[PDB]
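Trainee: Before anything else, here's the structure in question.
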Amino acid sequence: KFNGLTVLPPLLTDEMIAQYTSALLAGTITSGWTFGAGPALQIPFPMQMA
Amino acid sequence: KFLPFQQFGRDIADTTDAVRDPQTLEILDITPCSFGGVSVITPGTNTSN
Ligand SMILES: *[C@@H]1O[C@H](CO)[C@@H](O)[C@H](O)[C@H]1NC(C)=O
Ligand SMILES: *[C@@H]1O[C@H](CO)[C@@H](O)[C@H](O)[C@H]1NC(C)=O
C-alpha cells in the first residue's frame, strides 16, 4: 500500500523472454550448434544427434 | 459495520480501513491519493535539447 515504496516492471516482459527462449530452441533444433557461431546452417536432426 | 465495540479496521500493517471512528460507523476503504517518482528521457545535449 504505497508506503514510500514501489516496484519497477522488468525491462523484458514474460512474452519477450518466451520469444527469446523459443528462438534459442528453434535454433538448437533445426541448426544444431552452428547458429551460435555465425550464420545458422540447417541440418537434419538425426544427423545432428549423430 | 462488523461489530459494535471494535470497528477500526487494518488489513496487514498500516491500511487503517476507517477514518478514525465515524458516528455513522461502517467502513469502505482507504485510498486518498498515492503517487510515485519521475524520470526524464534524454537523447543527449550534443544531439538535441
Ligand atoms: C447522528 O447520530 C445518530 C446516532 O444514531 C445517527 O443518525 C448518525 O450517526 C448521526 N448523524 C445523523 C445525520 O443522523
Ligand atoms: C556531440 O556530437 C558532436 C557531433 O557528432 C561531437 O562533435 C561532440 O564531440 C559530441 N559530444 C559533445 C559533448 O559535444
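Residues 854-903, in that order, are what chain A shows, numbered as in Swiss-Prot.
Cβ atoms here come from the backbone N, Cα and C positions, even for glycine.
Straight from Swiss-Prot, here's the annotation block:
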VARIANT   A:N856 to K  In strain: Omicron/BA.1
VARIANT   A:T859 to N  In strain: Lambda/C.37
VARIANT   A:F888 to L  In strain: Eta/B.1.525
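Map these features onto the structure and tell me what's around them.
Mentor: Listed in sequence order, the same-chain residues six or more apart from A:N856 (variant position) with CB atoms under 8 A from its CB number zero; the list is none.
Neighbours of A:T859 (variant position), defined as other CB atoms within 10 A of its CB across all chains, total 10.
Following the DSSP three-state reduction, the secondary structure of A:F888 (variant position) is helix.
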Trainee: Give me the count of other Cβ atoms within 10 A of the Cβ belonging to A:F888 (variant position).
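Mentor: So the number of other Cβ atoms within 10 Å of A:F888 (variant position) is 18.
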